[PDB]
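Reviewing the structure listed below.
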Amino acid sequence: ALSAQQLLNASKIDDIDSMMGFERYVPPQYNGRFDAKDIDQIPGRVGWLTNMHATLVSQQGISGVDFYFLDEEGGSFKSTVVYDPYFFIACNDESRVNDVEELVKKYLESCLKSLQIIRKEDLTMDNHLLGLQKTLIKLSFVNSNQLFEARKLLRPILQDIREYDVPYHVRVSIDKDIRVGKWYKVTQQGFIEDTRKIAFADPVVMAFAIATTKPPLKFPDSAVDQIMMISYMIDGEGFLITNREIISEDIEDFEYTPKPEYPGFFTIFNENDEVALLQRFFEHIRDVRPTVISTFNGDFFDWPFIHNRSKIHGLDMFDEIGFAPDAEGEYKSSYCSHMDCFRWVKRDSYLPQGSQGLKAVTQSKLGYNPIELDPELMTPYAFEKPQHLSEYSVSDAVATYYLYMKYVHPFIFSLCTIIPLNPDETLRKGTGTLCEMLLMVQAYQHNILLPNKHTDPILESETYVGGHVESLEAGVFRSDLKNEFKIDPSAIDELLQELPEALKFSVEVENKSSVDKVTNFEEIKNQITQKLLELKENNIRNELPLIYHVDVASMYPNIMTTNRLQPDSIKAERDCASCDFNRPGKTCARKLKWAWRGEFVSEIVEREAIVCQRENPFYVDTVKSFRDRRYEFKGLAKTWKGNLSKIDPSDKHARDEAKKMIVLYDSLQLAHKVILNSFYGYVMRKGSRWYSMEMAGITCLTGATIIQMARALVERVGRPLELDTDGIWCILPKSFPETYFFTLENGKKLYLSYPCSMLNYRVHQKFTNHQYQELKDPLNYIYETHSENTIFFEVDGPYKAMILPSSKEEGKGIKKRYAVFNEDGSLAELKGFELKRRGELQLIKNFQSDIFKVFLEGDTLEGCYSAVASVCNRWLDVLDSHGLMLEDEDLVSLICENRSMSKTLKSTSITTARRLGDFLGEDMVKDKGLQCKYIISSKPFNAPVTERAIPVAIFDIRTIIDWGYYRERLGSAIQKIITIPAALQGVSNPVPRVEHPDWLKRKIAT
Amino acid sequence: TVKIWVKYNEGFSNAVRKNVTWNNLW
Amino acid sequence: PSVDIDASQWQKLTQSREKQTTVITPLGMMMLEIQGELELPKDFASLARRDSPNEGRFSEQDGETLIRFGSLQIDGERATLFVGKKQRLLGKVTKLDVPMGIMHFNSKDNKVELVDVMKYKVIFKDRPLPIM
Amino acid sequence: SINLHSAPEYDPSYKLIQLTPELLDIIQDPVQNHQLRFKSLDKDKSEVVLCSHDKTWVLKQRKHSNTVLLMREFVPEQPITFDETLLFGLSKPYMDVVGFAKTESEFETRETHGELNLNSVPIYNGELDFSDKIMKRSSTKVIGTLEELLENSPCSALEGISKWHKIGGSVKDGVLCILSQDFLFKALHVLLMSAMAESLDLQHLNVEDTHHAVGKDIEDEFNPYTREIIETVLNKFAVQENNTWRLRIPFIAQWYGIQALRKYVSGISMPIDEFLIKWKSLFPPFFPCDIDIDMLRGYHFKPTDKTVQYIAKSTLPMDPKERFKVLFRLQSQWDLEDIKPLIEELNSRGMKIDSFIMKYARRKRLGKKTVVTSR
Ligand code: SF4
C-alpha cells in the first residue's frame, strides 16, 4: 500500500540513475563452488565499490539494496542485493517463550515476515561466563514501515524497544561484510572481495563556484537575487559560465595556474541568462556524470538557491541531475556525493572556530593567499571590472578543488574503507553515533546482543571534571637565560635505585629488545650515574635550563587497554554469584578508585568499583588491534619512504600510484588514530548504549594520579610550569641526564630519552595491572593472568622560548591560553586568546601579531621587556594622541567591532544587533551572521555596559570613540601578555599606564 | 602640501595569465 | 601584423658597460614595486604652486611639476622608504631570478624598441608606520 | 638617500616582457638585425606571438595587484631643498629619479610551435595554364613570395620554410599554389621514373639534373613539372645539404604507401598480404625497400588483424570521445601503439595514453594487445 509509493519514487530514481549510467547488472548464474581464490573463473563482474543504496523492487514492493561499482577500466554498472529486515524481542520468562511466540503469532497476524530461534550473550545474566546464552524471539518484517507499525503497537506498553534506529543499509553492509572503497566481483553466490586490488579507482570529481547578486548590506535571497557567474572544475580543468544579462563583458579564454602543481586552463561559456547557465550546467554534468560534487556550505546557501531559481525557471533539479532535498533540506542523489567541505572543516580539520572560514583553511592547508573581494564591490565590478571578478572566481574554484583533493579526498575515502557508510553519512552523523556503530559492527561479529540506547534526559546537570588542569607558572623562559633549580636529592636517590631496572626496562620493555645485544649498557649507566650524583651534590643550582614538554602517548585508550576497561565490566549489583571468585585472589573482582562528581550544587564522593578480570573482552581487543594496525601502517609508511627514495626521479615510471600509496597509508594511520581516541569519548555521550559515568571517573582519576606522580618528580628535579589534562611543560637543569643512544650489536640504534624512561618505568612499577586475565581456553573457561602496560610518556624539546600568561585575579592563572615556541623560534600553538574568540578588536589582533615574535630578541629579561615596552609605547602613541599622528584612512579600519548573536534578538552584541534590527527590519536580526559594525562610544556618559554599544557605522570619530576604553582593553591584553608576568618576576612596569596591582607583589616573594 | 601617501595592500596576489591581442597592446 | 625588435641602443650602451652587478645598472636605471595603492591628489598643477621651497615636496622641473613624494635610503640589501610626513616602509633589495625587460611600443608608428633590462627590485612588504 | 620624483602621467606604451636567459642572450647578440619579431595573425582576434629566427613564444599577460612604478634618471633643473620631517634613518638625497611609467602586468612567454596561416592558399590539381584559374576564383590574397606569406603567419622563418616544405608548397606559372595529393604523388612517381631513367645518385640530387631528367623529352609548355615543382619535391621528399638532396627512402616509401592506400584500399579493406603484393609491384622497378604496417601506423586502419583500409587522421574529430567513437566504428579492436599516432595531436599533456583515454573512453586488453572499448 505504502510500499507502492516507495516503488514509485524508486522507479523515478531508477530512471534518473539509468539516465546517469547505472543500469542494473545482474551477474550470471553459477551453481558451482563459491570460492574466493579462483575468483576470476566465476561468472560475474569485478568492481571497485563506490556507493550503495537501499531500494524497493517490484515482483507491493520488496525491500533490498543496490550496490554501485566502478570497474577496473573506468566504467560503471549497478547491482542489487535483497535482504529481510528483522529485530528481536526479549522475554523475561523463558518458561513462556512459547506463549510469547504464540501471542505475537496471533498479535502479528500479517505484519511479520518470518521468525527463527537463535541464542545470544547477556552480560547481565548469571552464569553467562560459563557459556549460558539468552534465548530470543526474532521478529522480522518486509520493510521498515512494518517495523514502524510494531513500534506503534509497543509505545502504549512503554507508556504503561529494540533495534529501532539501526540503518537498514548499515545492517546489510555489516551482515554481508561490505565496504565502499573495496573491490568485489559481483556473482550469484554473493560479493567476493578482490584482495589483489587495493589501490582506489579514480572517481569522477566535480568542483564548482557560483557568483551571485545580492542587495547591499543584506543577505542573498533566492526568491529574487540572481546568479551572476558559475565557475567550475572537472578533474583539474576549469570552466566559467557567464550570464551576460548582468556581467557586462565577455570573458575570454585564459590560463590560471597558481602553482605549477596545479594547472588551470579555463574555457568560458558566455550565456545570455540564468536559465541558460543552469541548463548548460546540468547538461555538462550529465555529459561528464560526476560521482563526487563538493561544496563549502552548499547545503545552506548554494543548493537552495539553485532549487529556488530552478523552480522559478521551471526546472526540476531531480529531473535534471537527480538532486532533491532530504528531510534535513539537503540535496542528495543516489549516484553522486555532495561533499560540503564545511562539515569536515568543523569536525575533522583540527582548527579553532575563529579559523573555520575558507580563507584560513586555504592558508593552513594549501599555503598561499588567493585574491579576495568585497561583495559590495562585486556588483559594481560586474559593470566595471568583469575580468577582476573572473580572476576572483577562478581563485575560489582552484582553492576549493585542490582543497578537496589534497585533504578531504584521502581522508574521507580512506576512512570509508573500514566504516560501512558512504562519505556523506560519515560526514554528518555524530561521532558518538560513529563510535556506537563501530562497536555494533564489532559486537555483531562476536555475537554480542546490543544494549538499547539510553534515553533519559540529563543528575539534571552533569558537568563533571573530565581532566585536571593547573596553571603553575607564568613568564618567559629561554635557553639563553639561566634559571635556578632546587633539586631534591632524595629524588635522585630513588632514581639511582631504580636505574639498573629502569634502564634495563627501557631497553627491553620500552624498546622491545634484550640486554644481551647492547654494546654500551654500562657506559650509559655510568654517564647517568655521574650526572645524577653531580646534581645530588650541587642541588641548589643556577644555570641555563632545558625547557621540556612531556606528554603521555594516547593516555585514555592506553588506560583502557592496560586495565581492560569497558562499561559492561562494571558489576552493576552482582559479580561472582555464578563464576568462581577466590582463585585470582581479590575474589576475582578488582577494585579501582574513581572520583565521582554529582550535580543535583556539586559534591565529590570517592567511590570504588569492581572490574571482573574475566568478563568477555570485546571493546578492548578491537582497540588494541586497531592500535596495532596503525603501528603497522607507521611501519609500512617507513618501508614506503624507503621505496620513495630508492627509485629514480622520473615521475612517469608507474610509481605515482606508490606516492598515492604513501599518502594513503599516512591517511589510514591517522584515520585510525582519530577513531582510536574517539573510543574514550563515547562513554560520556548522551544516549550512549554503553553508558558509564564510573568509567569517566576512573579515566580522569587514573590519569590525574599518573600525571601527579610525573609532576611531583619533575617538581623534585626541575620546575613544571603548566599542566593541562595530559601535558607537562617543565624546565630541567642542563646538567640533568637527558638523551643517550644505546647501540645495538647489529649496529642499529635505539633512542633513549632518560627522563621519559624514568617516568615510564615508575608508571609501570606502580600502575601495572598484575591481575590482567585473558581466556586461554574458552571451552573450559580457564583464564591466564599476565602483566600488561602500554602507557608511555614521550618528551618534546628542548625549545627556544616559552611564554605563559597570568590572570588579572589574585593567585589565579588563565587556562587554555598559552604561547609555545618551537626550537626554530616559531609559534606552535595559540589557544583561547581573544584572537580566537568571536568579536575582537582588530587593533588588539594587530598588537598581538606584532608583539609575540619580538620576545626572542635580547640576551636578558630587561632588554626584552624594554623592546616590548617600545612597541607598547608606539601603541600608546597612537591611542594617547587619539590617532592624530596618523593618516585618516588607516584609522577607520582598526576601530570596527563585529558581533554574532548567539540567540535571536527576541549584552554589547545584543544592543548593536537590536539597533540593526530596528533600523533595517527585524528580519536582519532574526537570523545569525548579522554584520553588526560598531564602536564602543564615549557617549552616553553614565550609561550601563549593556547600553554602551550603539552602532555608529550605520551613521568626529576622535571624540565619539571611548579611547580610554580601547586602551584599557588593550591594556588588559598587555597585562596578560607582558606586564603581569614581568610583575610576578619582579621587573618594574615597562608599560607604566597599567599599574602592578597589590595582589601580585604580595603573591610573589619580594 | 601634505596629502600624499600609500594605501597598503596587505598581501600580494598574482592574477590569471591572459592572452594578448594586438589591440590589447594597441 | 608583425614588427621587428629594435635593440641597438640598449645593446650599444650594454656592450660598453659591465653586466648588471648591483641593484643599479652602470647606466643608472631602476624599477620600483609597492605592495599597496599610492593615494595621490587628483590634480597636480594646482598643488605644486602652494609648495614652498623649504618643503620641496611638489617641485617644478623643466616646466613639469614633479612631486617629491618620499625618500628611499638604500643600505646594502636593506632599504627603507619614508613617504610624506606620515609613512614609513621597511624593505629589501631582491635580485630578479628572470631579468625582465622594459621596452617601448611606439603606438604611433607601431614600432617596438627594447629599452632596458632589470635584474633587481626594491620591495616593501610591511604595513607602513608613521615616519616616527 | 635617493630623492623620489613621479611624473603626473605615465606612458602606457612602456610594458614589461619576461626575458628568459635564452631570450636575453639572443637579445644580447648585436649580430642579429631583424631576427626577433612580434608576430600575430590578425589585429583583433588572434594571439600575438614572439618569434626568433628559429623559435616561437606565445605571449601571456599576467596582472598583479601591486603598484609597480618604472623610473629612470633625471637631472633636476633647479636646486630644491627637502623638508626634513621626523625622518630617522634618512640621509641627504644623492640622486633624483622620476617615475616615468607605471606598469600593472607582466608578459609571460611560453615556447610554442609556430604554424602557417593557410587561409587563402588554393589546392592545385595539375591544370594547365593555372594562372588563368587563380583569376577564375576571387582569391584577393596574392602570395608573390614565401616571406610575405610567412610575415602574415604565426610562425618563425625557419618554422615557416619547414612547414612549407612539409605541405609541398610551390608556385606554378608564376602563381603560388599547393599541389593536390594525387597530382603531387603522380608527378613524384613520373619523376622517380625519370630518376631511374637517368640513373641519378639518389643521395646527391640537385634541382637542375632532376628537372632536366623529367622534362628531357617533353615540350616545356606542356611540362608542368617545372623547376619550382622540382624544388618542392626535393624539399618534401628529400633533405638538402651548394645544397644537394638525399632521398628519405623509408619516408618516401611510407608516403607512397599512404598514396597506395588512398588510391586502391580506401573504399575497401583488402587483406594486408595481397595489397602488399600489388603495392610492392606498384613501385618503379628495383626500388630498394621492404614493408611493415608500422610504417603506415597512424595512416590506415585494420577492421580485423589481417586486413587494411586507409584512414586520414585529419578526418578524425578534434574531440576525444568523438574521435574514439569513429575510430571504434572503423576498427572494433585497435592496438594501443597503433592507435596512439591518430590521437597524438590530442595528447597535449604528454602523459600516459591510457589516462588520456580514461577521461572519455575506456580500455580493455587481451594477451599481447591492449585495446580500448568505448562502451
Ligand atoms: S568478578 Fe570474576 S568471578 Fe566474579 S563475576 Fe566477575 S569475572 Fe566472575
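The chain as shown is numbered from 1 upward.
We read in the header that electron microscopy, 5.8 Å was used to get this structure.
The backbone N, Cα and C atoms fix where each Cβ goes, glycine too.
Pulled from Swiss-Prot:
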MUTAGEN   A:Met555 to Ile (Swiss-Prot position 644)  In POL2-9; temperature-sensitive mutant
MUTAGEN   A:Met555 to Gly (Swiss-Prot position 644)  Increases rates of C-to-A transversion substitutions
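The C-beta environment of A:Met555 (mutagenesis position), restricted to residues of the same chain at least 6 apart in sequence and closer than 8 Å, consists of A:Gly703, A:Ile706, A:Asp726, A:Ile791. Straight-line distance between the Cα atoms of A:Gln59 and A:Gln60 is 8 Å, even though 22 residues between them have no modelled coordinates. Each end of the 6-residue unmodelled stretch has a Cα atom, at A:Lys906 and at A:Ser907, and these lie 13 Å apart. 23 residues are missing from the deposited coordinates between A:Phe955 and A:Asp956, whose CA atoms sit 12 angstrom from each other. Think of the gap as 62 residues with no coordinates, bounded by A:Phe600 and A:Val601; the Cα atoms of those bounding residues are 6 Å apart.
Measuring straight across the break, from A:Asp160 to A:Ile161 at the CA atoms, gives 13 Å, with 29 residues left unbuilt in between.
Measuring straight across the break, from A:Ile458 to A:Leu459 at the CA atoms, gives 6 Å, with 8 residues left unbuilt in between.
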